[PDB]
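Novice: Encoded as structure tokens, here's the structure I'll be asking about.
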Amino acid sequence: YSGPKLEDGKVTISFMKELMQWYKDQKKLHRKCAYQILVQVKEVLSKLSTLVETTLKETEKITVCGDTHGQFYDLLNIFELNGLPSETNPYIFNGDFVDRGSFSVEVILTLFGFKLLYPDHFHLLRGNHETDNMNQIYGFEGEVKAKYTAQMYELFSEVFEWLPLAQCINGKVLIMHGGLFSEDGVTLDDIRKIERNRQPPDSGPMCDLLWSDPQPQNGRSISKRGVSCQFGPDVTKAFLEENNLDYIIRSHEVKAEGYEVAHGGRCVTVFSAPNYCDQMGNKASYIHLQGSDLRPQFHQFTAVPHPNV
């Protein structure tokens, strides 16, 4: 019998290497492990706010990634080639982990495991696809039900209800996926004073926070959904000047070349989603930021075909 083992409540390197080989054997972990890992991430995250002040020195390097959509095999290849993860090499992913992903649940649970390994060195921000509105109706709920039972589903939902929105790094970098409201007067405090462990909203400006994205052209383009629309470049430039940001590199916008410098050249969009839905097969890349190299560092990797499982 190869039953579970907890060691001092601490997830150790040998143990999740054993877990990686177990998942290469493609079996199912016993439900009590799910119980303790879920409760532990529950207390460790529930104490974490939307904005937590974390300072990273010029001697520390940080790894950030684009839209991956649960490429678990590519993550294993990263662990294999890029070296063992370190306290001085935090990894951050720019949302969009789920939907169109058939085993992103294993990805997210091993991410919670790594959070147990590094509770103050792995941080993520809520994406716009991690919402029950589209997950319940458009097949992701069916995927969850095929995988597991409804009680664990509501457990993951209530865990996700505390997901943060915005981060500040180095006092020079501001991190978010969606963006801003359509109107001026946006502070960090108003979002901070909004209690987020409640019923998720359907739409509106709070939905604009994670879905409204700027456009490379100027002006104000009406949203094709018929509700609200993407706010103009005057707001963006005013906020750029006020919040002392130079530029940001993000994703969730389709580029033929896999990257582009747009918005009058003031923003960088990178496509690190290789062959999403088996369509583009574009190059992927992840970015290292550190004090010793002021320009962002780019590592470009490519994906491989995966078994039809």
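All residue numbers given for chain A refer to Swiss-Prot; the residues shown span 176-484 in order.
The backbone N, Cα and C atoms fix where each Cβ goes, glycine too.
As listed in Swiss-Prot for this protein:
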ACT_SITE  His304  active site, proton donor/acceptor
BINDING   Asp242, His244, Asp271  Mn(2+) 1 binding site
BINDING   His244, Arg275, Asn303, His304, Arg400, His427  substrate binding site
BINDING   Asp271, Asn303, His352, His427  Mn(2+) 2 binding site
MUTAGEN   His304 to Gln  Catalytically inactive; no effect on interaction with CRY2 but increases the stability of the interaction with CSNK1E. No effect on RAF1 phosphorylation
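Show me how these features fit into the shown structure, please.
Specialist: According to DSSP, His304 (mutagenesis position) is assigned to coil rather than to any helix or strand. Cβ environment of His304 (mutagenesis position): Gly270, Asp271, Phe272, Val273, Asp274 lie under 8 Å away, each six or more residues apart in the same chain.
A coil conformation is recorded for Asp271 (Mn(2+) 1 binding site) in the three-state DSSP classification, outside any helix or strand. A simple way to gauge crowding: the CB of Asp271 (Mn(2+) 1 binding site) has 22 other CB atoms within 10 angstroms, across all the protein chains here.
Around the Cβ of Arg275 (substrate binding site), the number of neighbouring Cβ atoms within 10 Å comes to 15.
The Cβ of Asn303 (substrate binding site) has 18 other Cβ atoms within 10 Å, all protein chains considered.
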Novice: With the Mn(2+) 1 site defined by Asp242, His244, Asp271, which remaining residues of that chain have Cβ atoms positioned within 8 Å of the Cβ centroid?
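Specialist: Once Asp242, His244, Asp271 are set aside, the remaining close residues are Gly241, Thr243, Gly245, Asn269, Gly270, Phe272, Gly302, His304, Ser426, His427, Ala448, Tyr451.
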Novice: Tell me which of the binding-site residues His244, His352, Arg400, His427 sits in the most Cβ-dense spot, judged by other Cβ atoms within 10 Å.
Specialist: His352
Novice: Work out how many Å separate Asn303 (substrate binding site) and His352 (Mn(2+) 2 binding site) at their Cα atoms, rounded off.
Specialist: 8
Novice: Taking the centroid of the Cβ atoms of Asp271, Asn303, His352, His427 (Mn(2+) 2 site), which other same-chain residues have Cβ within 8 Å of it?
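Specialist: Everything else in range on the chain: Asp242, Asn269, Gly270, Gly302, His304, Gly353, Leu385, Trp386, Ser426.
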Novice: Any same-chain residues 6+ apart from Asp242 (Mn(2+) 1 binding site) with CB under 8 Å of its CB? Would you list them in sequence order, or say none?
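Specialist: Correct list: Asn269, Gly270, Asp271, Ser426, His427, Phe446, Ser447, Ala448, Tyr451.
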Novice: CA-CA, which of the binding-site residues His244, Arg275, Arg400 lies nearest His352 (Mn(2+) 2 binding site)?
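Specialist: For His352 (Mn(2+) 2 binding site), the closest Cα among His244, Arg275, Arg400 is found at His244.
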